[PDB]
Amino acid sequence: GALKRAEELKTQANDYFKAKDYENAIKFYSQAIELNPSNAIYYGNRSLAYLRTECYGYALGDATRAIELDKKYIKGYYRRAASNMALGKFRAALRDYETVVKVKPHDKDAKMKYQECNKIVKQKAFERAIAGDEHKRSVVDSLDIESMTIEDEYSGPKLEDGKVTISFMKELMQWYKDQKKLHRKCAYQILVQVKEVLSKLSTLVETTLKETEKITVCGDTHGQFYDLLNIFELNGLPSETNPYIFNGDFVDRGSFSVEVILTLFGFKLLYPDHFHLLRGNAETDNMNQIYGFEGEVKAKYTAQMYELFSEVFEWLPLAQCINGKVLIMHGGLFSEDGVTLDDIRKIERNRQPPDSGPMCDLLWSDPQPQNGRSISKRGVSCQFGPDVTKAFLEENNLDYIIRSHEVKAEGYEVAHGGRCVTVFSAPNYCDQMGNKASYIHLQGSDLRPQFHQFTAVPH
Amino acid sequence: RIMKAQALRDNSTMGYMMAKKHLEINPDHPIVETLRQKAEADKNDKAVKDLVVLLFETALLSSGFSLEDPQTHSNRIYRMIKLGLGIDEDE
Amino acid sequence: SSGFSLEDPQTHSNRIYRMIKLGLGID
Ligand SMILES: [Mn+2]
Ligand SMILES: [Mn+2]
């Protein structure tokens, strides 16, 4: 019978297997099973040789069938449990080990392995009993509050569940002229959806800008409703039709400052691909204490709203590049010339360093016409200039930088030959400070800074 | 504990009189010796992260601090009882 | 969970450590 030739071939296969010539052995193993279903001890040895050759399935099936037809095949249960362990399956190996151990209690090798694997399983069991999600839960309650619908809708807004219509975003703006507010549930409904979208969106933003599209930029625009009306005089509607970059302090030093971000966040949900809203320094937590916005929100709405706005100020984009040719930035890149947005991106958008430290050194590193790097009196202790900025443009392959933080007695800045560009977009800061504002028109095919002047603001 | 429990004291200004918690570990005691062996293989392993919150909670509780979230500790020891009773996967 | 303090918080913690020694395989 042919099986006896396969058994002789299995004797040389064990010599060959112990000499790593596995392919010959496995051919002879196939020839043996092609006839014989029942050579249990030598199946378990193809089960072992298969385990060593990572043929998990064959061995597992061979042991299962053998144990099913032979409930006494203890070495097969031991091979099966060893294969299960190697695959990473503990509970199946335990069931097999317990079954080896009850069918033949006299083999201490099976017994010690069973109890070692039980002890290993106690760790994974304890891990499933001790663990939980590694964050404070907090703002997720905003989903619960809305899903509880404490009130649903209001005399002004008509908001949709998500992606509020452009006509309702228009409506919302035109009773910010009337100086009304959103209902708390519907303000939460947009804000949690905005948060979710911002939490998914790229960990730090780099974009190739397209050719025919025309730049609208705001530098700082410390929130005022006339400033919103006046930018709708300065340009048409952002409307997925023009790239619209809000590179500014917006949320501070003006009475209408939560209202500015409430509409602008709406527009970011509806216009995601080329609407980019970058952190001021003044959007950060402590800014709201020093210029009272923390308490101004707390009067306007209960404190949890302000906590959500402070959380969304950590979810907001930190810096970004336009076409790989201009850095759009509140301030300027931190420390030495080698830092890119590809270095900064590795740090996630759920954080703030010290007020003089790496993100804040972005947000507030000041200029100088003085060409070197330097440290500044304002409080960040950092200010950089034309030699260092040209080194960043080469290191990072850019052609110019736009900055937005610096209040002006008039308008914009062109400095050191226009390689660096300043835009400032808050004509009145408060009754301490009224002066001219600048806007820029720039186009995504051809790049040089070109300037628009903005004269006066009412109240 | 006592200042929190006063009927007519404004605790909002506690910020300058509340002390800060410094945690101290027994270098000799088996659990902390085992925890340096556990932490050695993987510094980022959540299973050692999960102890250093459970041990902190257990140490707080002995030291007189309230759990600001007592249900978490409770649910931990109820998940511990699902080990102790062999029902941790509900089977 | 009910707002009642223990008579001896230390022995609760000893009993929790008698459980955590299982949890760490110590003894
Ligand atoms: Mn500003
Ligand atoms: Mn600023």
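Here Swiss-Prot sets the residue numbers for chain A, with the shown residues being 23-481 in order.
The deposited model was determined using electron microscopy, 3.3 Å.
A Cβ is built for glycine as well, from the same backbone N, Cα and C atoms used for every other residue.
Straight from Swiss-Prot, the features:
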type	residues	note
BINDING	A:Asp242, A:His244, A:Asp271	Mn(2+) 1 binding site
BINDING	A:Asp271, A:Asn303, A:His352, A:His427	Mn(2+) 2 binding site
MUTAGEN	A:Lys32 to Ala	Loss of interaction with HSP90AA1. No effect on interaction with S100A1, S100A2 and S100A6
MUTAGEN	A:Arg74 to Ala	Loss of interaction with HSP90AA1. No effect on interaction with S100A1, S100A2 and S100A6
MUTAGEN	A:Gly83 to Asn	No effect on interaction with HSP90AA1
MUTAGEN	A:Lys93 to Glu	Decreases interaction with RAC1 and translocation to the membrane in presence of active RAC1
MUTAGEN	A:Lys97 to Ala	Loss of interaction with HSP90AA1. No effect on interaction with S100A1, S100A2 and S100A6. Loss of interaction with RAF1
MUTAGEN	A:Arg101 to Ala	Loss of interaction with HSP90AA1. No effect on interaction with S100A1, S100A2 and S100A6
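Proximity to chain C, defined as a CB-CB distance below 8 A, holds for none of the recorded positions A:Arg74, A:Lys93, A:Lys97, A:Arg101, A:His352, A:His427.
Cα of A:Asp242 (Mn(2+) 1 binding site) to Cα of A:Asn303 (Mn(2+) 2 binding site): a span of 10 Å. With a CB cut-off of under 6 A applied against ligand 2, the recorded positions A:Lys32, A:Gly83, A:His244, A:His427 are reduced to A:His427. What surrounds the Mn(2+) 1 site, by Cβ distance within 8 Å of the Cβ centroid and not counting A:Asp242, A:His244, A:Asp271, is the set A:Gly241, A:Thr243, A:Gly245, A:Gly270, A:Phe272, A:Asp274, A:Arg275, A:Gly302, A:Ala304, A:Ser447, A:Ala448, A:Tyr451 from the same chain. In sequence order, the recorded positions near A:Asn303 (Mn(2+) 2 binding site) (Cα within 10 Å of its Cα) are A:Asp271, drawn from A:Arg74, A:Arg101, A:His244, A:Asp271. In terms of C-alpha distance, the listed recorded positions A:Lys32, A:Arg74, A:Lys93, A:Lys97, A:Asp271 place A:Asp271 closest to A:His352 (Mn(2+) 2 binding site). For ligand 1, the nearby recorded positions are A:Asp271; that is, of A:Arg101, A:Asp271, A:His352, these have a C-beta under 6 Å from one of its atoms. Under the three-state DSSP scheme, A:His244 (Mn(2+) 1 binding site) falls in the coil class. Put simply, A:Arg74 is the one of the mutagenesis positions A:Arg74, A:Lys93, A:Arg101 whose Cα lies nearest to the Cα of A:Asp271 (Mn(2+) 1 binding site). Neighbour counts were taken as the number of other C-beta atoms within 10 angstroms of each residue's C-beta; across the mutagenesis positions A:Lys93, A:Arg101, the minimum falls on A:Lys93.
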